[PDB]
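Below is one structure; the comments refer to it alone.
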Amino acid sequence: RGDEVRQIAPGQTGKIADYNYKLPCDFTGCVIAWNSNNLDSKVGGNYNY
Amino acid sequence: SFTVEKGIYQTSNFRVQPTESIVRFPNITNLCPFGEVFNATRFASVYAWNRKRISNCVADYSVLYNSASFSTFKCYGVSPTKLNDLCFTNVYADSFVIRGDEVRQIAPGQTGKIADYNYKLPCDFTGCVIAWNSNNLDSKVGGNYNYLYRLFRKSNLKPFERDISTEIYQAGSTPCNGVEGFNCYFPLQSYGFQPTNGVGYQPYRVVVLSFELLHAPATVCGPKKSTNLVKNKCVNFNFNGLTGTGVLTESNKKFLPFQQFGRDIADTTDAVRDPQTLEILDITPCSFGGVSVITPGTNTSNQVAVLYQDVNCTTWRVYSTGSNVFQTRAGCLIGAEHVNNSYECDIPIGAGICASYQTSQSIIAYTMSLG
Amino acid sequence: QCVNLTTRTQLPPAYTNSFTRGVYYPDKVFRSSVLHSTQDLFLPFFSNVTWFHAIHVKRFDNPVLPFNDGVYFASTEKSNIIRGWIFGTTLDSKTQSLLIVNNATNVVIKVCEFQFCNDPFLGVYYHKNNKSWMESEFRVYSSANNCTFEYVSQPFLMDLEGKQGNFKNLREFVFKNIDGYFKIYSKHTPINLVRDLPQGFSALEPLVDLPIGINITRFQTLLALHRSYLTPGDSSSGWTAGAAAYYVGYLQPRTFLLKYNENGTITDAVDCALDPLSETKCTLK
Amino acid sequence: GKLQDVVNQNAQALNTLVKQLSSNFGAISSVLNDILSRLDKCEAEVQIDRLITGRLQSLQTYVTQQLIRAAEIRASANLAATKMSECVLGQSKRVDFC
Amino acid sequence: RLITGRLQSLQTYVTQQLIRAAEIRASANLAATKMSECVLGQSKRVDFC
Amino acid sequence: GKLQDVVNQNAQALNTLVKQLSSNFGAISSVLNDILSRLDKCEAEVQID
Ligand SMILES: C=CC1=C(C)/C(=C/c2[nH]c(/C=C3N=C(/C=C4\NC(=O)C(C)=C4C=C)C(C)=C\3CCC(=O)O)c(CCC(=O)O)c2C)NC1=O
Ligand SMILES: *[C@@H]1O[C@H](CO)[C@@H](O[C@@H]2O[C@H](CO)[C@@H](O)[C@H](O)[C@H]2NC(C)=O)[C@H](O)[C@H]1NC(C)=O
Ligand SMILES: *[C@@H]1O[C@H](CO)[C@@H](O[C@@H]2O[C@H](CO)[C@@H](O)[C@H](O)[C@H]2NC(C)=O)[C@H](O)[C@H]1NC(C)=O
Ligand SMILES: CCCCC/C=C\C/C=C/CCCCCCCC(=O)O
Ligand SMILES: CCCCC/C=C\C/C=C/CCCCCCCC(=O)O
Ligand SMILES: *[C@@H]1O[C@H](CO)[C@@H](O)[C@H](O)[C@H]1NC(C)=O
Ligand SMILES: *[C@@H]1O[C@H](CO)[C@@H](O)[C@H](O)[C@H]1NC(C)=O
Ligand SMILES: *[C@@H]1O[C@H](CO)[C@@H](O)[C@H](O)[C@H]1NC(C)=O
Ligand SMILES: *[C@@H]1O[C@H](CO)[C@@H](O)[C@H](O)[C@H]1NC(C)=O
Ligand SMILES: *[C@@H]1O[C@H](CO)[C@@H](O)[C@H](O)[C@H]1NC(C)=O
Ligand SMILES: *[C@@H]1O[C@H](CO)[C@@H](O)[C@H](O)[C@H]1NC(C)=O
Ligand SMILES: *[C@@H]1O[C@H](CO)[C@@H](O)[C@H](O)[C@H]1NC(C)=O
Ligand SMILES: *[C@@H]1O[C@H](CO)[C@@H](O)[C@H](O)[C@H]1NC(C)=O
Ligand SMILES: *[C@@H]1O[C@H](CO)[C@@H](O)[C@H](O)[C@H]1NC(C)=O
Ligand SMILES: *[C@@H]1O[C@H](CO)[C@@H](O)[C@H](O)[C@H]1NC(C)=O
């Protein structure tokens, strides 16, 4: 979700940064995120994620 | 180099590795009032912001994962990843509601109407700032005009200062005489929050947690589980979030009630009040004492004697006792055979003791002959 | 219910020397057998401090004084005459103000929009039928609204009898308003001295740290009046003041060399930048 | 006093080296444990780098001062050896040398 | 950063001053020896004076 | 040996001066080329300082 995009970064905490996806900060590389509404969201809720 | 010439060489001081780890946090079981701070049906206006004291609780903060989702969560003076390992001395939650475009202003060294006239943060600010959209709670059809902000002020606020006055602001030169009019504005103006509203001009709930670390007694702790206290052994300790390594021993120091740590000339922690049992423990490093290696040429032999300065050999703080342990006046020499004879110095150990490699073949240590 | 007091005799303000007083613990870290150098808001050594009396013989002084970067407030008492303070900017309900009061039952701290009176005071009444004293008047403020911070201590009952003799208690306070925090350091010592500040050194310990978040530029002491049948007239004149005194000095940013002894107490200090010899002492540590 | 000066100078140099461990050198704190407890491994490395640079500089200053002092002591000891040779083992004609 | 750099500058100056002080002390010891052995006496040392 | 030492020390000193070029000194790398190739002029100036 949008609010968790901040968590995809080195030295972060939260649901995503602790239980799902973790990064170092000896992390050469980079993070790209874009809003995926009207592609991953459907009426009645998309519960596949 | 792979070859060592004949002589005596200073190696690193004698090291002792920690046998076990211990964690000593204050004995408290209550969970911190996350429900009252974040799950509050009524937040305060930014100009009159609500300060709440948090004490005697555990900052688990994994209960917020089920429901809460924070747009911004920025911590200053501490990493987000260490929050579970720390204890916080005096904790204040400053809660208010602002515009979505103004959340950037809740940070050290900012400007704008919120940073200047409503809520100012210092730069010696150890804490965290949490902000989340509340368009579905703080906005209603036709406009929610219950949240106010100060639009005019004579001077910028000091950090963590509140100004709830409603005196007429004299923008112009003429006196206002306590009545609005030309160049006489009411200082406070109300946010217009609606559900059909732009995201930048939508309500956001902001909580600023301010605390200090590792300087005073702490009543707010992370979810780390405490452990039994072991003394007279080099161990890793975590005292109220202060990590370290050393030996803990009983202390004669008498801390004042407001003191938690004791420090020495080097500013390192020399003493600590145990949070569970109100007792003072002295912390001493477990590495101590110089070690020297006496060797002939590596081509000649791989045998080496070890001089442990400042250890008595008459359980020892040595790497390996082995055999041929002789207490010189320069320390304890291990690996060299003492001989009653005296010759000219070959490898000066010190304190009038020298060593050589002699005949089968082994390292001998003797008292040097003057002539 | 407030009443102005008119039966006064104006005098010039008295002045006194502060002999190495007003030192406090700069932080909450234990230190022993060390010469620690710290820079903070300290009362300069051998500085001139204003002196205010409360005597009948009638002279009593509770003027509104400035609050310049902090205040050192010493009080020599024997009958608990000085029992609190008011802090603020205007003290007229247009702005928030802080009230600290010991009203003989509790210690009340309140950040609140008070409408303070010109002569705020408490009042203890002498009883002739039974030789017992109890507070009867509380004329500090007339109104209180939008009343942000409040703390009330546990109940107690202190001896407020008017004693005759020599001052027994010296109570020293250091107030400072830093980053929206009102820090109060306190110390109490027993003494036997008539007029001036005692000599010697005593280090004030952290008492409390209130998150008032208030602009403070002026403050005023709250004294307690003795009322008895011996003083006739209305409430504006039928009163007397018990013997007490206090001293006010102003903190400045100074560098001090404090000496922590083997037991962790600040036994002595050297005020750097007092005179060149003190600078030499600080340099040599 | 000429020898007590040597003893006091060495002791004071070592005590100054111990005292100089209280400097931040730009880091958030002068204590390794505080930095490692409030900061993760990530920027703790940056702060510890500043601390390491400062303390290495302190050691280098100490060693340079010791080298200069040792040069002075070497000159004095060469003079002492010369006096031993020329006044104890002989009789010096040099004026005011002994 | 400015304080660190300027303190390093002062330390470099003081070290250079110590080195030059050692040189001047050697020269002054030589001068004192010459004053004792050639002004206050007659020196048999060859090419000393 | 007294003469040989005088040689050796100097050589050793010079050798040390080369080896000390392999220190970060707080920079992200000890090589100017790596910094200038990974970082633009923007913060490579800070690292090179
Ligand atoms: C005004 C606010 C105020 C402050 C800051 C304060 C501090 C203070 N005074 C104390 C003792 C005490 N405090 C008082 C009374 C006073 N001491 C003073 O500084 C003043 C101004 C008075 C009131 C006139 C007395 C009589 C004692 C006990 C003294 C004794 O029996 O030894 C104590 C110890 C209480 C305890 O043992 O738990 C504190 C914390 N008391 C107050 O009332
Ligand atoms: C805190 O209170 C003081 C006094 O009310 C304020 O200082 C006054 O500020 C106004 C305009 O800025 C001036 O006209 C006055 O001359 C000032 N008087 C004094 C004694 O300083 C001060 O501005 C207030 N501080 C804050 C942050 O609001
Ligand atoms: C001293 O101040 C405290 C607090 O203002 C007073 O305690 C309160 O007294 C009123 C009586 O009307 C009660 O309703 C409150 O419940 C009390 N609050 C408390 C104990 O927290 C106290 O009465 C005052 N004592 C004197 C002698 O004036
Ligand atoms: C009731 C307030 C108690 C606050 C606890 C005190 C100090 C420690 C602050 C800890 C983290 C605060 C909540 C973090 C919310 C972000 C969670 C996430 O990243 O998804
Ligand atoms: C008319 C062109 C502007 C010229 C300004 C020149 C110099 C001053 C630079 C000022 C910074 C921009 C001010 C806008 C931000 C204030 C509002 C806020 O941040 O909340
Ligand atoms: C709980 O806290 C108290 C505080 O004194 C302490 O004495 C006690 O040991 C703690 N409980 C356990 C099991 O340690
Ligand atoms: C917060 O509120 C929501 C809905 O009221 C609830 O589902 C959730 O359990 C609450 N979380 C906490 C920590 O109280
Ligand atoms: C060790 O001694 C042998 C002679 O047996 C010699 O050849 C060799 O050079 C010596 N080792 C070194 C490093 O010089
Ligand atoms: C400790 O070492 C000294 C010599 O340095 C020796 O005299 C002494 O006997 C030793 N201690 C014991 C108990 O033997
Ligand atoms: C050395 O001399 C002592 C007597 O002083 C004697 O006891 C000891 O056995 C001798 N040791 C050796 C190796 O000769
Ligand atoms: C005298 O008391 C009244 C209220 O009782 C007050 O308004 C007035 O200001 C007081 N006198 C002075 C000079 O302040
Ligand atoms: C305070 O004391 C000093 C020195 O005693 C003196 O110069 C000064 O005039 C005094 N202050 C006032 C207002 O007189
Ligand atoms: C005792 O003191 C109280 C205090 O007011 C007073 O009311 C009472 O009248 C006194 N007792 C008698 C018998 O007067
Ligand atoms: C301040 O008091 C007035 C009237 O008592 C009230 O209208 C106003 O809402 C109050 N403001 C705050 C922040 O309490
Ligand atoms: C320090 O504390 C001890 C109590 O063990 C006491 O005997 C001693 O008198 C105290 N010394 C000082 C200077 O306070």
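Chain B residue numbers are taken from Swiss-Prot; in order, the displayed residues are 305-618, 632-676, 689-700.
The deposited model was determined using electron microscopy, 2.9 Å.
Just so it is clear, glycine is given a Cβ too, placed from its N, Cα and C backbone atoms.
These come from Swiss-Prot:
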{"type": "VARIANT", "residues": "B:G339 to D", "note": "In strain: Omicron/BA.1, Omicron/BA.2, Omicron/BA.2.12.1, Omicron/BA.4, Omicron/BA.5, Omicron/BQ.1.1"}
{"type": "VARIANT", "residues": "B:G339 to H", "note": "In strain: Omicron/BA.2.75, Omicron/XBB.1.5, Omicron/EG.5.1"}
{"type": "MUTAGEN", "residues": "B:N343 to Q", "note": "Reduced viral infectivity"}
{"type": "VARIANT", "residues": "B:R346 to T", "note": "In strain: Omicron/BQ.1.1, Omicron/XBB.1.5, Omicron/EG.5.1"}
{"type": "VARIANT", "residues": "B:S371 to L", "note": "In strain: Omicron/BA.1"}
{"type": "VARIANT", "residues": "B:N440 to K", "note": "In strain: Omicron/BA.1, Omicron/BA.2, Omicron/BA.2.12.1, Omicron/BA.2.75, Omicron/BA.4, Omicron/BA.5, Omicron/BQ.1.1, Omicron/XBB.1.5, Omicron/EG.5.1"}
{"type": "MUTAGEN", "residues": "B:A475 to V", "note": "Increased resistance to neutralizing antibodies"}
{"type": "VARIANT", "residues": "B:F490 to S", "note": "In strain: Lambda/C.37, Omicron/BQ.1.1, Omicron/XBB.1.5, Omicron/EG.5.1"}
{"type": "MUTAGEN", "residues": "B:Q493 to N", "note": "Reduced host ACE2-binding affinity in vitro"}
{"type": "VARIANT", "residues": "B:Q493 to R", "note": "In strain: Omicron/BA.1, Omicron/BA.2, Omicron/BA.2.12.1"}
{"type": "VARIANT", "residues": "B:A570 to D", "note": "In strain: Alpha/B.1.1.7"}
Rounded Cα-Cα span from B:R346 (variant position) to B:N440 (variant position), Å: 13
Closest of B:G339, B:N343, B:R346, B:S371, B:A570 to B:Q493 (mutagenesis position), Cα positions, recorded positions only: B:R346
Neighbour count (Cβ, 10 Å) for B:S371 (variant position): 10
Nearest of the recorded positions (B:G339, B:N343, B:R346, B:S371) to B:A570 (variant position), judged by Cα-Cα distance: B:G339
Count of other CB atoms lying within 10 Å of the CB belonging to B:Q493 (mutagenesis position): 15
Where B:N440 (variant position) falls in three-state DSSP terms: helix
Sequence-distant neighbours of B:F490 (variant position) in its chain (C-beta under 8 A, six or more apart): B:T470, B:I472, B:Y473, B:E484
Cα proximity to B:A475 (mutagenesis position), best match among recorded positions B:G339, B:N343, B:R346, B:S371: B:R346
DSSP-derived structure type at B:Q493 (mutagenesis position), helix or strand or else coil: strand
Recorded positions satisfying Cβ distance under 8 Å to any chain D Cβ, from B:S371, B:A475, B:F490, B:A570: B:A570
Cβ atoms near B:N440 (variant position) (within 10 Å, other residues, all chains): 10
